[PDB]
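Chemist: Handing you a structure now.
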Amino acid sequence: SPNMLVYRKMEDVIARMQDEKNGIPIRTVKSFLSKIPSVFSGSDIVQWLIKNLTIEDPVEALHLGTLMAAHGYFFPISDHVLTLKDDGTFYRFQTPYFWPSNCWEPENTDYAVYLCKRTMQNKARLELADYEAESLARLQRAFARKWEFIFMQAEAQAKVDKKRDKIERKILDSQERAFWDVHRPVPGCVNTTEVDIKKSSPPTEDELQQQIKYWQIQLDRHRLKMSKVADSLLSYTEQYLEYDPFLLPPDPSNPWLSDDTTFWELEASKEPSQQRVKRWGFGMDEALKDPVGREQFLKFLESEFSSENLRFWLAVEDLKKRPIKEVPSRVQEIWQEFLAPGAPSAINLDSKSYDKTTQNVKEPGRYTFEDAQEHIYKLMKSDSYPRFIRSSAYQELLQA
Amino acid sequence: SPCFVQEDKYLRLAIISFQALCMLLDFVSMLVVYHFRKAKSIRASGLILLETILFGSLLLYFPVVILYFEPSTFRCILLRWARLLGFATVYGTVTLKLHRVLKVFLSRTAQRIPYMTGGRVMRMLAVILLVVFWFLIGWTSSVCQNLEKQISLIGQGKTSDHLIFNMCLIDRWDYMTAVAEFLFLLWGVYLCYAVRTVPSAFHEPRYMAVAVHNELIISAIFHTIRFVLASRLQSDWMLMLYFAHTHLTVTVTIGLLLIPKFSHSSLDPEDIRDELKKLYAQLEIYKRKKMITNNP
Amino acid sequence: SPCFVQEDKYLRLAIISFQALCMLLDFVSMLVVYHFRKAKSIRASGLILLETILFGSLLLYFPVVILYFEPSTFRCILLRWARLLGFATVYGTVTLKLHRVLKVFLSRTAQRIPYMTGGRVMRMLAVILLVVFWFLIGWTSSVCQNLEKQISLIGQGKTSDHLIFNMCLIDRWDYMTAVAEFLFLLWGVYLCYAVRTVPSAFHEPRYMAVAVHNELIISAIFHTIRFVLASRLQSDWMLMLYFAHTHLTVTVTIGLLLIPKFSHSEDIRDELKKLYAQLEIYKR
Amino acid sequence: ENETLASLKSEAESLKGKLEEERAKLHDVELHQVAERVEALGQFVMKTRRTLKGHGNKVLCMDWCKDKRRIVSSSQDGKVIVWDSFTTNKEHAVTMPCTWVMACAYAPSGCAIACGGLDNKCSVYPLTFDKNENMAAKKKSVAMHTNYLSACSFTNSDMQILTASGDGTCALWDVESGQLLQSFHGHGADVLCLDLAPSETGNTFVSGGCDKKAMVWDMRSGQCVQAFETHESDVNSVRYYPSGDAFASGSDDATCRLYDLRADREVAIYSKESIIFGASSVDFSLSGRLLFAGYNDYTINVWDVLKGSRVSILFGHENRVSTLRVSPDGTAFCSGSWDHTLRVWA
Ligand SMILES: CC(C)CCC[C@@H](C)[C@@H]1CC[C@H]2[C@@H]3CC=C4C[C@@H](O)CC[C@]4(C)[C@H]3CC[C@@]21C
Ligand SMILES: CC(C)CCC[C@@H](C)[C@@H]1CC[C@H]2[C@H]3CC=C4C[C@@H](O)CC[C@]4(C)[C@H]3CC[C@@]21C
Ligand SMILES: CC(C)CCC[C@@H](C)[C@H]1CC[C@H]2[C@@H]3CC=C4C[C@@H](O)CC[C@]4(C)[C@H]3CC[C@]12C
Ligand SMILES: CC(C)CCC[C@@H](C)[C@H]1CC[C@H]2[C@@H]3CC=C4C[C@@H](O)CC[C@]4(C)[C@H]3CC[C@]12C
Ligand SMILES: CC(C)CCC[C@@H](C)[C@H]1CC[C@H]2[C@@H]3CC=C4C[C@@H](O)CC[C@]4(C)[C@H]3CC[C@]12C
Ligand SMILES: CC(C)CCC[C@@H](C)[C@H]1CC[C@H]2[C@@H]3CC=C4C[C@@H](O)CC[C@]4(C)[C@H]3CC[C@]12C
Ligand SMILES: CC(C)CCC[C@@H](C)[C@H]1CC[C@H]2[C@@H]3CC=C4C[C@@H](O)CC[C@]4(C)[C@H]3CC[C@]12C
Ligand SMILES: CC(C)CCC[C@@H](C)[C@H]1CC[C@H]2[C@@H]3CC=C4C[C@@H](O)CC[C@]4(C)[C@H]3CC[C@]12C
Ligand SMILES: CC(C)CCC[C@@H](C)[C@H]1CC[C@H]2[C@@H]3CC=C4C[C@@H](O)CC[C@]4(C)[C@H]3CC[C@]12C
Ligand SMILES: CC(C)CCC[C@@H](C)[C@H]1CC[C@H]2[C@@H]3CC=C4C[C@@H](O)CC[C@]4(C)[C@H]3CC[C@]12C
Ligand SMILES: CC(C)CCC[C@@H](C)[C@H]1CC[C@H]2[C@@H]3CC=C4C[C@@H](O)CC[C@]4(C)[C@H]3CC[C@]12C
Ligand SMILES: CC(C)CCC[C@@H](C)[C@H]1CC[C@H]2[C@@H]3CC=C4C[C@@H](O)CC[C@]4(C)[C@H]3CC[C@]12C
Ligand SMILES: CC(C)CCC[C@@H](C)[C@H]1CC[C@H]2[C@@H]3CC=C4C[C@@H](O)CC[C@]4(C)[C@H]3CC[C@]12C
Ligand SMILES: CC(C)CCC[C@@H](C)[C@H]1CC[C@H]2[C@@H]3CC=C4C[C@@H](O)CC[C@]4(C)[C@H]3CC[C@]12C
Ligand SMILES: CC(C)CCC[C@@H](C)[C@H]1CC[C@H]2[C@@H]3CC=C4C[C@@H](O)CC[C@]4(C)[C@H]3CC[C@]12C
Ligand SMILES: CC(C)CCC[C@@H](C)[C@H]1CC[C@H]2[C@@H]3CC=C4C[C@@H](O)CC[C@]4(C)[C@H]3CC[C@]12C
Ligand SMILES: CC(C)CCC[C@@H](C)[C@H]1CC[C@H]2[C@@H]3CC=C4C[C@@H](O)CC[C@]4(C)[C@H]3CC[C@]12C
Ligand SMILES: CC(C)CCC[C@@H](C)[C@H]1CC[C@H]2[C@H]3CC=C4C[C@@H](O)CC[C@]4(C)[C@H]3CC[C@]12C
C-alpha cells in the first residue's frame, strides 16, 4: 500500500464534494443543440475548493484540483488529458468501482477487448484517437493466434450494452474511458500509477528486568525546561539574522541575484572583513571553523608562549582525518611529543583521563585521545579563548 | 477595318506551347509506372487504379487546346464532353479510393479483405461513368435540334464599343454541372473526416485529401468568375483564366499523387458466446447503480 | 366547322370517376397497415418500407387526373414531376428491398450478419432521390429559358380530315428518361435471378419479383406507343391509354405487396478455466 | 512467584508514571506561544535562476560542493553528472553499470564522488583534470551490503564514508582499504536517510527508517543514545538544526516535525489542510529561520521555524521532487525532480 495514505485523503474530500446540503450541485444542461445530463462546470470545483479548504492562493487551489483529476477521480467529459480548467467545461465524477485505491493493474488482453469495442460502435466513422489506433495495430500484431477470442468477447459486450437505457448508456460509457485514460495515458502525460522502487517491496519475569533497566535510562538522562530550550533556539536564530542571505541581502550583492561574483572572492580572501571579525567572537567554535581564525588564534598563543595546548588540540583530528593504515605510527608520535613524561611539549591531564589513554595506547585507534580531546576543549572555552577577545589585537581588527 | 478585337501571337503561343509540355510529361509518366510496376508504394495502389488518374488527367488538359484552335460547333460540344468525362474519372477514383482505406481497416479485426483493387473500386467507377455518360448523350442530342431553328450555340460579345469578338455561349445546363461537381466533392470531404486516424504506411490517405480540399475551394471561384464576368470578358483573357485553372488544380493533383510515391520513403464457439455476456453482466452491476452517485 | 372534337359523358368522366376511387382506397390502406403494425407478416418487411410504396404509389395516379383538364404550361411540368418522383420511390425501394435479401443470404456462406435494416435501405433511397431532384430542377429551368422564345411546351396536332387537337408536346429529354427507366429495372431483374433459390418465410421475393418484372414489358410498350403514334392522336385516346397503362402497372403492384400480407399466411478448453476462474469469484 | 511478578509490575508502573510526571512538569510553554514575541516576516520573491538539463531519466539525488558553485547529481539510468551551476556547463560524466542510482555525495576536498544503487555497493570515483577522462578505470569499491544503497555521505575527512541500506544496518567504512570500522544495528526495517552532526567535534549522526523512527547513534561505540517515534508513516529525510541541538524530519504523512535533543520531545509540527502529499526532502537556512520542504505534489513549501506559519509556495516542477539541498554559503538551494531537470532557486 504505497500510495494508500494519499488515496484515503482524496476520497475524504470526494465524499465532502458529494454531500447534498453543502456540496457541489449536479445539474442537467441543454444549450440549443442537445441535452447533457448530470454534469458540473469546471469553475464549480475551483470556487468550491477555495471556500471549504481555505486555499487563499487561486493557483494553489487549481494545482490541488488538477492532481485529484489526474489521479482518476473526476475527469473532463470530452478530453483525453485529465486536468482542471477554470472555465465552463463540464466534468463528471468517477464510480467507486474504478477508483485507483481498489488495487487495479489490468493486462494487455483486456485493453484490446475495450479497444475493439470502439471500432464496432459507429462503424461509419471510426472515432478514436491518434495514439489509440496505433496501439490497436500493435496489439493485433502480438496477440495473433488468440485474436479470435479477443474479438469474440468484443461482440458479446457490444450487444449486451446495446440493450440498456440512453441516459445511463452515456454516463456508464464515459466512466470507462476515464479509467483507461488514467491507466494508459496519452503520450506526454505523467503516469501517476508509477511507484518508487524503494517502496515496491518463556518466563515472563526476564521481560520485567529489561523494562526496569529501560525506564531508568530515561530517568538518568537530563532534561531542561521548555522555557530555557525555547530561549536557546530564539537567541541562536536572532544572533544570525544579519548573516542570512535569504532574509538580509549580502554586500555587495547576491551572486545569484545580480551576477556579481565578487561576493565569493571577498569571503575567500585572506583579509577578513568587518562582518567576518564580528562573527569571530560569538564563540570559540565559530573562530576555529574559519581557517583564518585558527592561524590568528595560534599566533597569539605562541607569542604568549602557551600554544603547546593548541598544538595538541589540532593534532588529534589530523589523526582522525588520516587513513587507518598510518594510525598505529601516528598515535605513538603524538604520545611521545605531547603527553609522555619528559616531552618537549609536556601537557597536564587529569588522573582519570590519563588512565584511560595509558591503557588504550597499546591498541591504536582513531578515537584514542577522545577524553583528552574533551578535557583540553573545555579549558580553552573558559580561560584561553576569552583572553583572546580581551587581547588588543582582536579589537584593532574589529575596527578598520 | 479595325472592327475586330486584336489578338497576340507571343502571349498566345506561350500557352499552347507550355501546355504541350504538361501533356507530354503526363504521357511519359504513364510509361514510368508501367516499367517499374514493382515498388512498396506502386503496389499498394494498383496500376489499374492509379494509371486511370494519369489518363483521366489527360482529358482535363484539352479544354484549353480547343479554346485556342477556333470556336464553332463540335468545338463547343467537345468542350463539355472533356470536362465531365475527365472529372468523373479522376476525382471519382480518388474518392472511391479514400473510401477503401476505411473498410480495409475495419476488416483487419477479421479476415475478409473485401475491396479488391479492380474488383470493388473499379466496378463502382463504371456506375459513376454511367450517369455522367447518359447525361452527355441526352444533352448533345437536345442542342442539335435547337441549332436548326435559331440558336447557333456560338454568340458574340461587345466591349469598348467598336471591339467585337466571338465567344461560346453559356447555357442553363452549365450552372447545374457546377453544383454536381461541388456536391460530389462534399462526399470526398466527409470521407477524409473519418480517415484522419487510420494508420497509413505512406501517408497516401493524406496526400489525396488535400487534392480534394483544393478543388472544393479553388474551383468554386473559377466557375463564379466565368459566369458573372463572362459577357464582357475578352478572347485572350478567357484563355488565361482557363490556363490559370488547368495548371493550378489538375497539375497540383498529378503531382500530389505521383512524386511522393517515388521519393518520400460448433457448440464450443457457442457457450463461450454466452459466458462472455455473463462477465459483462456481473461486471456491469458493480458500476451500474452501486453507489455511483450519478445514476441516482 | 369542326376543328375541336367535343366528347364527354360515356368516356370522359367515367375514367376520373373510377380513378378517384383508387386514390380513395389507397389512403385507407395507409391507415390499415399502420393500425395493425404488429402482425408477423408486415413486421418482416418493415413499416417504413411499406408506407413509402403506399405513398409513392399515389404520385403515379396523378398523370391521369392532370391530363383530364386542358393543357397548360404548368400542368405539362407536373406531368414530368409526378412520373419520376413516383417511379424512383415505388420501384426504388422494391429493387433495394430485393437487394437486402441477397447480400444477407451471401452472409450465410460466411458469418457475422449485421442485418442492415430500414435505416440502411432508407439511406440508399435518399441518394437515388437526390439525383432525381438535381435533374428535374435542372430541366424545368431549361424549358423556362426558351419560354421567352419558340417551343412553348404546349402544342397542337391535327388528324386526317380537319380536326386539330390541343395536346402537350414530346421532348427529346423524354426519349432519354424512358431509357433510364429501362436500364434501372435491368438491375432488378438480376436481383431476382440470384435470389431464385433463397428460401423465405412469406415468399416475398416471389410476389415482389413479379412486380419489377411485370413493369418492364408493359411499361416499355406504353412508352413506345406514346412516342411513335403521337402525330395524330386525339384528346380522348390520350385518356384511354394512360388509364389502361396505370391500372395494369401500379394497381397490380400495390395488390401484390398488400394482399399476401393479409390473405395467405483446442485451447478453448484451456480458456474455459480462465473464464471459469473469474466466474468462480463472481458466483461467490 | 505471582506476588513478586505483581511487585515488579507495580515498580515498572511507578517508574513509568514518574517518567510521564517529570515530562509533564518540564513541559510548561510552547514554542510558537513563546516565539510570538518575534516579529513576523515580509514577502519573499524567490525565483528560478538556472535550469540544468541533460539527464535521460528521473533525477534521484544531488549534493552541493564546498566551493558553492559545483553540483553533482545522479539519475535512474545510471548516469552521474558533475555540473558547473553558475555557468551551466557539464564537466564530467560516467555511466554506472546499474540502474536506480539512489545516493551520491561530494567529497569536502573536491577530488572524489560517491555513488550507489541497486548493486548494493558504494563506489568512489577520483576526479582529475585530464582530457577524455575514463573514471571507470579509477573507480574503487568500498562498501558492500545485502540490499540496495539508500544514502551515503563522507565524514569530516576524505577517508571515511557512512552508509545506509535496506538491510536495516548503517556502517562506517574506510575508502582506501575497504575495511569496515563500525557497524550500527537497531532498525527493524529499511533505513532511508541519514545526516552527520553539524558540529565537527560532535561524533554523532541521525538516521530515519521505514519503521517510523528517528534514531541518534554514537560513532565511538555504536549503540543509540536516543530514539523518537511520532510519525504515522515512513520517515523520508532528516536534517540537523545548525545549532546541533535539534533536528527536523519529513515523513510520508505530509508533515514535517522539529524534534529536540535536550528536551527529548518534539516542539513543533508543520502541516496544513490543503497539503495531503508526503514530504520527500527538508533542509534549513543558514540561520535556521526557514525550513524548506519538497513535497510529492510537485511543489516546494517554506515554513517559519519559530512560528509555524507558511511563508511561500513555489511551483514550477512537472513531477515529484526527489531532493533539496541548500548551498554552503546559504544564498541558493537546488531541487531535483522526476521531470529530468534540476532548478537552482535564489
Ligand atoms: C473505355 C470506355 C470507352 C468504355 C468503358 C467500359 C470498360 C471497357 C471500362 C474500361 C476499364 C474497365 C474495367 C477494367 C477492369 C476490370 C476488372 C475486372 O475484374 C472486372 C471489370 C473491370 C472493373 C472493368 C469494368 C469496365 C471498365 C471500367
Ligand atoms: C434532395 C434529397 C433527396 C436529399 C437531401 C438529404 C441529404 C442532406 C442527404 C442524402 C443522404 C442522407 C442520409 C445518409 C447519410 C446520413 C448519415 C447517417 O449517419 C445518418 C443519416 C444521414 C444524415 C442521412 C440524412 C441526410 C443525407 C446526408
Ligand atoms: C473517360 C473514360 C470514359 C475513358 C475510360 C478509359 C480508361 C478506363 C482506360 C483507357 C486506357 C486504359 C489503360 C491502358 C493501359 C493500361 C496498362 C495495362 O498494363 C493494364 C491496363 C491499363 C492500366 C488500362 C486501364 C484502363 C484505361 C485507363
Ligand atoms: C474527347 C473524348 C470525351 C471522346 C468522346 C467522343 C465524343 C466527344 C464525340 C464522339 C463523336 C462525336 C459526335 C460526332 C458528330 C457530331 C455532329 C455535330 O454536328 C454535332 C456533334 C456530334 C454529335 C459529335 C458530338 C461529340 C461526339 C459524341
Ligand atoms: C463504363 C460504362 C459506361 C460501361 C457499362 C458496362 C459495365 C457497367 C458492366 C458491363 C458488364 C458488367 C460486368 C458483367 C459481369 C461481372 C462479373 C462479376 O465480377 C460481377 C461484376 C461484373 C464484372 C460486371 C461489372 C459491370 C460491367 C462491366
Ligand atoms: C444506353 C444509354 C447510355 C444510351 C441511350 C441510347 C441512345 C444512343 C439513343 C436512345 C434514344 C435515341 C434517340 C431517339 C430518337 C431520335 C430522334 C431521331 O429523329 C434522331 C435520333 C434520336 C435523337 C435518337 C438518337 C440516339 C438515342 C439518344
Ligand atoms: C461514340 C458513341 C457510341 C458514344 C457517345 C454518344 C454520343 C457522342 C452520340 C451517340 C449518338 C449521337 C446522336 C445520334 C443522332 C443525332 C441526330 C442528328 O440529327 C444530330 C446529332 C445526334 C443527336 C447525335 C448526337 C451525338 C450522339 C448522342
Ligand atoms: C443537401 C442536399 C441537397 C445535397 C447535399 C449533399 C451532401 C450534404 C450529402 C449528400 C449525400 C450524402 C452522403 C450520403 C451517404 C452517406 C453514408 C453515411 O453512412 C455517412 C454519410 C454519407 C457519406 C452522406 C454525407 C453527406 C452527403 C454527401
Ligand atoms: C457553388 C458554385 C460553383 C455555384 C455556381 C453557380 C453560380 C456561380 C451562379 C448561380 C446563379 C448565377 C447567376 C444567374 C443569372 C445571371 C444572369 C446572366 O447574365 C449571367 C450572370 C448571372 C448573374 C449568374 C452568375 C452566376 C451565378 C451566381
Ligand atoms: C504549375 C504549378 C503552378 C503547379 C504544380 C504543383 C505541384 C507540381 C507541386 C507544387 C507544390 C508541391 C508540394 C509541396 C509540398 C509537399 C509536401 C512535402 O511532402 C513534399 C511534397 C509535396 C506534397 C509537394 C508535391 C508537389 C506539389 C503539389
Ligand atoms: C420524397 C417523398 C415522396 C417520400 C415519401 C414520404 C415519406 C418520407 C413519409 C410519408 C409518410 C411517412 C410515414 C408516416 C407515419 C409513419 C408511422 C410510424 O410508425 C413510422 C414512420 C412512418 C411509416 C412514416 C415514414 C416516412 C413516410 C413514409
Ligand atoms: C418528405 C419530403 C417532401 C421532404 C423532402 C425530402 C427529403 C428532405 C427527405 C425525404 C425522405 C428523407 C429520408 C427518409 C429516411 C431516412 C433514414 C434515416 O437515416 C434518417 C434520414 C433519412 C435518409 C431521410 C433524409 C431526408 C429525406 C431524404
Ligand atoms: C441541390 C441540387 C438538388 C441541385 C439544385 C440546385 C438549385 C437549388 C439551384 C442551383 C443553380 C440555380 C440556378 C442558377 C441560375 C439561374 C438563372 C436565373 O435566371 C434563374 C434562376 C436559376 C435557374 C437558379 C435557380 C436555382 C438553382 C437551379
Ligand atoms: C424546391 C425544388 C424541389 C423544386 C423547385 C426548383 C427551383 C429551385 C427552381 C427550378 C426552376 C427555377 C425557375 C427557372 C427559371 C426562372 C425564370 C427566371 O426569370 C426567374 C426565376 C425562375 C422562375 C426559376 C426560379 C427557381 C426555380 C423554380
Ligand atoms: C406486361 C406483362 C405482359 C408482363 C408480365 C409477364 C409475366 C407473365 C411473367 C414474365 C416473366 C415472369 C417472371 C420471371 C421470373 C420469375 C422468378 C421466379 O423465381 C418466380 C416467377 C417470376 C417472378 C416470373 C413471374 C411471371 C412473369 C413476371
Ligand atoms: C424500350 C425503351 C428503350 C423505349 C425507348 C424508345 C425510344 C428510345 C425509341 C424507340 C423507337 C423510336 C421511334 C421510332 C420512329 C419514330 C417515328 C418518327 O416519325 C419520329 C421518331 C420516332 C417516334 C422514334 C422516337 C424514339 C423511339 C420511340
Ligand atoms: C385493374 C387490374 C388490371 C389490376 C388489379 C389486380 C390486383 C389488384 C389483383 C388481381 C389478382 C390478384 C392476385 C391473385 C392471386 C394471388 C395469389 C395469392 O397467393 C396472394 C394474392 C395474389 C397474389 C393476388 C394479389 C392481388 C391481385 C394481383
Ligand atoms: C482561398 C484560400 C482558402 C487559400 C487558397 C488555397 C487553397 C485552395 C488551398 C491552399 C492550401 C490548402 C490546404 C491547406 C491545409 C490543408 C491540409 C490538410 O489539413 C487538409 C487540406 C487542407 C485544409 C488544404 C485546404 C485547401 C488549401 C487551403
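The numbering of chain B matches Swiss-Prot: 406-670, 708-738, in order.
Per the header: electron microscopy, 3.4 Å.
Cβ coordinates come from backbone N, Cα and C, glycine included.
Copying in the features that Swiss-Prot gives for the protein in this structure:
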MUTAGEN   B:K502 to E  Does not affect G protein alpha subunit activation
MUTAGEN   B:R505 to E  Does not affect G protein alpha subunit activation
MUTAGEN   B:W578 to A  Does not affect ability to regulate cAMP levels; when associated with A-135 and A-540
MUTAGEN   B:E609 to H  Induces an increase of cAMP levels
Chemist: How far is it from B:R505 (mutagenesis position) to B:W578 (mutagenesis position), counting Cα to Cα, in Å?
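Modeler: Rounded to a whole number, the Cα-Cα distance is 33 Å.
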Chemist: According to DSSP, collapsed to three classes, what secondary structure does B:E609 (mutagenesis position) have?
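Modeler: In the DSSP reduction, B:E609 (mutagenesis position) maps to helix.
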Chemist: Once near-sequence residues are set aside, which residues in the chain of B:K502 (mutagenesis position), 6 or more away, have Cβ atoms under 8 Å from its Cβ?
Modeler: B:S450, B:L454, B:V526, B:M613
Chemist: Which chain-mates of B:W578 (mutagenesis position) that are at least 6 residues away have a CB under 8 A from its CB, listed by sequence?
Modeler: B:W544
Chemist: Given a gap of 37 unmodelled residues from B:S670 to B:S708, what is the distance between their Cα atoms, rounded to a whole number of Å?
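Modeler: The separation between B:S670 and B:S708 at their Cα atoms is 46 Å.
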Chemist: Which chain-mates of B:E609 (mutagenesis position) that are at least 6 residues away have a CB under 8 A from its CB, listed by sequence?
Modeler: B:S446, B:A449, B:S450, B:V506, B:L662, B:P665, B:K666
Chemist: Among the mutagenesis positions (B:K502, B:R505, B:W578, B:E609), which are close to chain C, meaning C-beta separation under 8 angstroms?
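Modeler: Cβ contacts with C, in sequence order: B:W578.
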Chemist: What does DSSP assign B:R505 (mutagenesis position), in three states?
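Modeler: DSSP assigns B:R505 (mutagenesis position) to helix.
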Chemist: Report, as a single number, how many Cβ atoms besides its own are within 10 Å of the Cβ of B:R505 (mutagenesis position).
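Modeler: Within a 10 Å radius of the Cβ of B:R505 (mutagenesis position) lie 21 other Cβ atoms.
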